[PDB]
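Written below as structure tokens is the structure these notes are about.
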Number of protein chains: 2
Amino acid sequence: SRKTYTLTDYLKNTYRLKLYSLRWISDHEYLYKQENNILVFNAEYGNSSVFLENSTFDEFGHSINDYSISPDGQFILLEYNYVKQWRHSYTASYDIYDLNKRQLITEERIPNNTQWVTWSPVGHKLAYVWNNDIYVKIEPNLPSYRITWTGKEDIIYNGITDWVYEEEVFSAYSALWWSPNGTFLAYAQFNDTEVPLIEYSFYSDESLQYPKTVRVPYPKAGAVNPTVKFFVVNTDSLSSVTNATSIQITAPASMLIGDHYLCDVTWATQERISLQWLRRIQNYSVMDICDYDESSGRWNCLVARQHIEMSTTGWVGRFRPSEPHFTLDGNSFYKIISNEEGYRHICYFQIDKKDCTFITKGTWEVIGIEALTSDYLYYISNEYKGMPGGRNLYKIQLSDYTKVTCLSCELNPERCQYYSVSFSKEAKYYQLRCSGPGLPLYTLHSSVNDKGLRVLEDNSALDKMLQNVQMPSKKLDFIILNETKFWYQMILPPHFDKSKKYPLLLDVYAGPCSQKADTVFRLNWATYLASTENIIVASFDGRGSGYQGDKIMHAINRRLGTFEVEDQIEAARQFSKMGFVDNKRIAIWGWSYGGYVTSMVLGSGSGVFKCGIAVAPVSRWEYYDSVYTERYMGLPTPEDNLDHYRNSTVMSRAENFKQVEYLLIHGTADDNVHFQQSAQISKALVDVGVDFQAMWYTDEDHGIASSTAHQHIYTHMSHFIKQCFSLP
Amino acid sequence: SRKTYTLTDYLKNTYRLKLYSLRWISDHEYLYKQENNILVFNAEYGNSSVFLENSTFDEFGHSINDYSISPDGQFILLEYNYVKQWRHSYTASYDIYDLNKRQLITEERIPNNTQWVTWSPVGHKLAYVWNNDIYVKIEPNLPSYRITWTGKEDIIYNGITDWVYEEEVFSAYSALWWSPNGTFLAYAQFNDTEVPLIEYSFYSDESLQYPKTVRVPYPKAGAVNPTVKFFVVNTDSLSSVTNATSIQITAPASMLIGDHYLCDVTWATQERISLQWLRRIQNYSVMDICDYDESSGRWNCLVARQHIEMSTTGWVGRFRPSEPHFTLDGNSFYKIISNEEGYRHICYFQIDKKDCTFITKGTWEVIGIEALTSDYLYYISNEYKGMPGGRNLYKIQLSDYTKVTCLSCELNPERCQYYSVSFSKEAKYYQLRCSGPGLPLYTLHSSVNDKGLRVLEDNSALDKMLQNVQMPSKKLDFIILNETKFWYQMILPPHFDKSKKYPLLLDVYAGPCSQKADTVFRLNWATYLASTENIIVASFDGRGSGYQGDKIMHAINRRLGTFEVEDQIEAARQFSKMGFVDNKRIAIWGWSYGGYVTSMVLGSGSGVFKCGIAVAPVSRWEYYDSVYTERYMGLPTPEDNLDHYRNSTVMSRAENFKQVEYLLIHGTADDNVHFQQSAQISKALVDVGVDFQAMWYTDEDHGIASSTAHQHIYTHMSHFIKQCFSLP
Ligand SMILES: CCCC[C@H]1CN2CCc3cc(OC)c(OC)cc3[C@@H]2C[C@@H]1N
Ligand SMILES: CCCC[C@H]1CN2CCc3cc(OC)c(OC)cc3[C@@H]2C[C@@H]1N
Ligand SMILES: *[C@@H]1O[C@H](CO)[C@@H](O)[C@H](O)[C@H]1NC(C)=O
Ligand SMILES: *[C@@H]1O[C@H](CO)[C@@H](O)[C@H](O)[C@H]1NC(C)=O
Ligand SMILES: *[C@@H]1O[C@H](CO)[C@@H](O)[C@H](O)[C@H]1NC(C)=O
Ligand SMILES: *[C@@H]1O[C@H](CO)[C@@H](O)[C@H](O)[C@H]1NC(C)=O
Ligand SMILES: *[C@@H]1O[C@H](CO)[C@@H](O)[C@H](O)[C@H]1NC(C)=O
Ligand SMILES: *[C@@H]1O[C@H](CO)[C@@H](O)[C@H](O)[C@H]1NC(C)=O
Ligand SMILES: *[C@@H]1O[C@H](CO)[C@@H](O)[C@H](O)[C@H]1NC(C)=O
Ligand SMILES: *[C@@H]1O[C@H](CO)[C@@H](O)[C@H](O)[C@H]1NC(C)=O
């Protein structure tokens, strides 16, 4: 009798997850916005005050898009006129509000169209990027000092990243790193002069008579990539008219030998910086430890003090060399590295000593190091109950590595099995965030004795609303494939009955180091497919998937479009043979890597799938960017991996699509996986005389996330699946 | 007759129409290519021999695309390495083969990537265009003389047209016109400096890592058009030492005022050239008559023999100002003009005298003037039986305009109601070519006592094959709307039965001066829809259509997207009265203008139609080109016609589409109706939440005509109509 979770429920966000986003600002207080007052909370006692009144900025004259408060609390950055670029990059105007006064500063304002801004970690110093050059402000109302002069659109980038670096190396537009003193400003410079450009049309509003051509430096696989330089500027010694001096730190000879990348920047102490560098062949990376010299005024990186990571089995790190977490003095640090068994665990490194010491071990993996104090290192792993898709927070005592406590496993075992955490400064308190399988639960804690302080948001409101609807349930379990455990999940319709046969949709991603079977609670298309259409939606993590060691993750090294595709077919075969799935109605779908796999599956000739939907698929590894592709496939030269680059396109399997109903969708302004990719898929289908369905989304990019497009594509695919499954 | 006309038959051409394409080379011989042998024929007696054996160039090494034989029969041009540009333009390599000898010419060869070649009209001089400049050859083996030096790719065009001029004005690449002597070479020169560029992606073979951006100068409505200059060179007075002397002919002062076009160039005599010009507001045109001054060396155009044409109710001419046919002495010419009742007839003009004399009159129109001799003007009209969609050859005795014979009406009246003609030089012989309603029949005749000589091709073969197929029939008829006749044609399934209800597809074009209802015999898609799928396929010629005078044709002046659209809806309504149509299954489709109308109909909210298909549609007139659009729509400024430009888009009707099932298809490399036009439609249906189907064809242009793409779209449209009509 209750209503079912409908397509329109998902689309209009009728059942919302409540959140509790805070920003720790000290060792015992955080900022939180409530009824859009920016408040401060005292962690120990829960009491709150009003940092910045909701009312303030009513007469400001513009919609304020985000804010940032100076660390040593005398000012606040008001971000407005936000215009978005790529995944992380955006441009914006900024005002500055002086708090010890009811006043916006009116002089020496940060310019409009600013590319990036950042407070120093302490005090109130400002660093920004405009027209691709760096600028520094010592005080909010004074003139800025110009640090670089070489900035040029699409060509020279100072302190911000170019397209590849934003997307694949740093996951940020930013390329600035202040010292903990705020004395030193470090920045990377990127040169893209000889990097080719991907070009495409943007139509814009009807009123535009002629289409625009968007042109972006984008190094496709095996092209000339950008180069990078790294610099450091003393921010305390600057002159109103005399040009600032930037000291350059050079990459180690073992990288300058060829094409390479800056991969990580991390200050250790006020006088030591850590640089991780990675060879274009992503086999070899070097951590450089560089110290400031009182005498010379320069930075020396002792060769004997370098740290090396190699991989014989695949590439380095999960998507990148892991982050190093330094002890307070800067003499040692902790880092995730693959152990001799191939499982990623925490290793202890001392700076002028060579090997490192494993402090965690076993048939699971550490996912991230989240905080370090002199008594404790806190990390998240999937150790609990051997479930690779779970997540908990653990604690190690550094005086005995065997002394390990799990801090989150038993807090709410049935409801919470997927945590993330956010510690105050010095880790005096931590916010725990549970993401499923029940409703998300946010809690606060004290670290001295790991006591539960409160409950910050339990989503009770959601709970009450959901009780009135036929929600689906989720199964997490595993199958065996050739002596190995591989997990899967199913989203089962309500009042599921195993004596009936249900149509099955295989939801697939399957990119390297991905995980599609886990314990998090989601409200999404699948929810609707199952609750209203009684469709089983299934996902499976096969060879190539992550968090279960290298044997499985690297099985696909130098070989995309291979074991990961086979394994999705085999999982389906095995789902077929469960008494409850009708083998006449099995479909497959996915987005991005997911579309490539889905396409490669549909073109395999397996006979197992009736129909599928590929959204924004890669169709040919030579079409995608250099950093991601080569990491998994090497270079597409005959000397290296050209044959497989050629044997693993969707075009080559064009003939087999005659055996299936295929819907191909792609947005036309996709700057990440270019429309070209699906354009070649269709040309290939056409050359061979195969019918299929298509949908381009004008001006949409890789996420197809504009509100109306979003509603449309999911509307379009629901029609498609419904009809594939003879469902009215 | 048992078997059916099948989709594959259409697509694979199981049933070929034979043709008889001949090339006259004198008053009494023609050449004909049978197999690959070139044959020469005698028209009077009908004997024939082999001019060029198919074997001659077996060791040429390159596949020969076409040939052109010098008018004095001494040499032949071989065209190879043919690369297609737009509709008429293309590049190619050329060799010249000396006939009296059997020698290829090795000296001073025509260059690669040549853009246009043409023999003089009498002898064997050559004029070609390479890198946008004109070169002349007196003798095939001698060095060429460079006539222009200003040529610049995409900017200066000497002797060839820019994109608009090629497609909308001359319907040709060529912009060279030899004088009948061969003495003078007259050529146009276009300057596209300020014309904006349409840009679009072209993806090419799979192997291209980066898509190429194609950029073409193309004035969209109301943008900066190209400019034109006209020159005439004396080709008898060229030297190697001195440069060629080009004499410019300026346009009339009444054209120089504002923006204008060069519409027609026609040589009257060895020393007289006729030029027509047209004002950007294409409602006024001026014919200029220019003579060579033997002493001066110049060309003078006496403002006094200027002839003016103005239209009160609309534009000038059908798709342009009609062409003049000059009597041999040059002093007078005949030309089709709209008369005072609004019908297009032949008018006689004497060069220095006012007005002109109409030699034909009546409620019908002359379609073309086909030949002129001392005693007779030959022309084609649609007078016979008052059928606007019929065509016939007529003869008028010049010494008494009331003496008008129909030369074609009674030859084969039940089989032939649509002819075209081709006359030999001096018109002593003519080939008739009938196109329907029966199978095409090609016949040769002598002009003396308009006698039949021979039957050239009667398609007997095709006849018998077709006897064994259940072919559809064709109903050609009319409906009365106000006090006016509007013609439709129906394509009826075999064994038609006026008692049963058939589903109907309205096949629409409906752009200005178009005619969809006629007596032509066609084997096409509609053929299949009727014969195999038992679908009636109807076309209708309403307001804005042509060959019925101006009341009908100009009714849509400055109002595109109105009466032509309404009228198609009304036609389908009328078809429903007629009791053999199922009004729950009426559909509509079109290409180009047809696409535009279909989409405008589908969005009218009319309820009449269930579904439709739009291929390569214009969606906004500001997107299409300047010459065509401004012809019917004026300028898109507030002071001229901007409101209707904005009330006539497909985008604005978007909400209405929820009422129907729509399929939109467009080639990504359409340089004519830019993909932009459908990209904007798709985004508008998306912004308003209307579902629909789509299909882009990568790298195809406005014709989407490569064999595979053609097979695929028609396959895909078949599936669409079939399911729209609940037909298996
Ligand atoms: C064919 C399309 C594939 C697309 C992207 C997939 N994402 C998601 C996971 C991830 C996670 C990263 O750090 C955690 C990360 O750090 C660079 C990159 C990525 C990749 C980057 C790649 N751009
Ligand atoms: C909205 C798209 C429609 C575009 C095309 C329509 N055709 C058909 C009729 C026609 C007939 C002509 O001579 C008879 C002609 O001579 C230049 C041009 C045309 C136009 C050219 C214009 N390219
Ligand atoms: C919390 O309460 C204590 C006692 O009044 C006070 O000192 C503190 O400032 C309060 N904190 C906030 C952020 O309101
Ligand atoms: C402003 O803050 C008050 C104080 O609680 C809150 O109740 C009110 O709803 C907020 N007003 C706005 C602008 O949302
Ligand atoms: C930036 O923007 C505002 C309006 O957009 C303008 O008035 C101002 O002068 C510009 N310069 C600033 C604030 O840096
Ligand atoms: C960028 O590198 C190019 C070499 O491709 C060089 O010409 C240029 O000087 C470099 N610019 C800077 C500022 O490093
Ligand atoms: C036709 O016959 C005449 C007389 O035999 C011959 O001279 C002439 O060359 C022939 N022409 C052709 C093209 O066969
Ligand atoms: C044209 O190209 C072909 C191959 O490049 C060559 O044989 C010839 O010499 C070229 N130049 C000409 C024909 O003018
Ligand atoms: C073409 O037109 C441009 C723009 O008016 C002008 O400056 C240029 O000289 C012209 N070129 C020629 C060769 O006519
Ligand atoms: C020939 O004439 C053109 C312009 O008329 C000039 O640009 C070219 O250099 C000339 N060369 C000679 C041979 O006089």
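Here Swiss-Prot sets the residue numbers for chain B, with the shown residues being 39-766 in order.
Recorded method for this deposit: X-ray crystallography, 2.7 Å.
In case you wondered, yes, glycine gets a Cβ from its N, Cα and C as well.
Its Cβ placed at the centre, B:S630 (active site, charge relay system) has 20 other Cβ atoms within 10 Å. Annotation comment: Swiss-Prot describes B:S630 (among others) as active site, charge relay system, evidence class sequence analysis.
Annotation comment: Swiss-Prot describes B:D708 (among others) as active site, charge relay system, evidence class sequence analysis. DSSP gives B:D708 (active site, charge relay system) a coil state; it is part of no helix or strand. If you draw a 10 Å sphere around the CB of B:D708 (active site, charge relay system), it holds 22 other CB atoms from the protein chains shown.
Taken from Swiss-Prot, the feature active site, charge relay system applies to B:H740 (among others). Within the same chain, residues at least 6 positions away in sequence whose Cβ sits under 8 Å from that of B:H740 (active site, charge relay system) are B:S630, B:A654, B:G705, B:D708, B:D709, B:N710, B:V711. Mapped onto three states, the DSSP output places B:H740 (active site, charge relay system) in coil.
Residue density at B:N85 (mutagenesis position): 8 other Cβ atoms are found within 10 A of its Cβ, drawing on all protein chains shown. B:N85 (mutagenesis position) falls outside any helix or strand according to DSSP and counts as coil. Per Swiss-Prot, mutagenesis B:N85 to A is noted as: Does not inhibit dipeptidyl peptidase activity, interaction with ADA and homodimer formation.
Where Swiss-Prot documents B:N92 to A as a mutagenesis experiment, the accompanying text is: Does not inhibit dipeptidyl peptidase activity, interaction with ADA and homodimer formation. Its Cβ placed at the centre, B:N92 (mutagenesis position) has 13 other Cβ atoms within 10 Å.
Mutagenesis annotation in Swiss-Prot: B:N150 to A, described as Does not inhibit dipeptidyl peptidase activity, interaction with ADA and homodimer formation; the structure shown retains the original residue. Under DSSP, B:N150 (mutagenesis position) is assigned to coil, being neither helix nor strand in the three-state scheme. B:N150 (mutagenesis position) has a Cβ environment of 11 other Cβ atoms inside 10 Å.
According to Swiss-Prot, the mutagenesis experiment B:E205 to K carries the annotation: Inhibits dipeptidyl peptidase activity. Around B:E205 (mutagenesis position), taking its Cβ as the centre, 22 other Cβ atoms fall within 10 Å, counting all chains.
Experimental mutagenesis is annotated in Swiss-Prot for B:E206 to L, with the remark: Inhibits dipeptidyl peptidase activity. The Cβ of B:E206 (mutagenesis position) lies under 8 Å from the Cβ of B:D663, B:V665, B:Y666, each on the same chain and at least six residues away in sequence.
In sequence order, B:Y735 are the residues of the chain that are 6 or more apart from B:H750 (mutagenesis position) and have a CB within less than 8 Å of its CB. Where Swiss-Prot documents B:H750 to A as a mutagenesis experiment, the accompanying text is: Inhibits weakly homodimerization and dipeptidyl peptidase activity.
B:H750 to E appears in Swiss-Prot as a published mutagenesis result, with the remark: Inhibits strongly homodimerization, dipeptidyl peptidase activity, interaction with CARD11 and T-cell costimulation activity.
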Residue from B:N85, B:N150, B:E205 whose C-alpha is spatially nearest that of B:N92 (mutagenesis position), among the mutagenesis positions: B:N85
Cross-chain proximity of recorded positions to A (CB under 8 Å), evaluated over B:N85, B:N92, B:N150, B:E205, B:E206, B:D708: none
Separation of alpha carbons, B:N150 (mutagenesis position) and B:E205 (mutagenesis position) (Å): 24
Rounded Cα separation (Å) that holds between B:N150 (mutagenesis position) and B:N85 (mutagenesis position): 39
For B:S630 (active site, charge relay system): DSSP state (helix, strand, coil): coil
Three-state secondary structure, B:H750 (mutagenesis position) (per DSSP): helix
Per DSSP, three-state class assigned to B:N92 (mutagenesis position): coil
Of B:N85, B:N92, B:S630, B:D708, B:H740, B:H750, recorded positions neighbouring ligand 7, Cβ under 6 A: B:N85
Recorded positions near ligand 2 among B:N92, B:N150, B:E205, B:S630, B:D708, B:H750 (Cβ under 6 Å): B:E205, B:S630
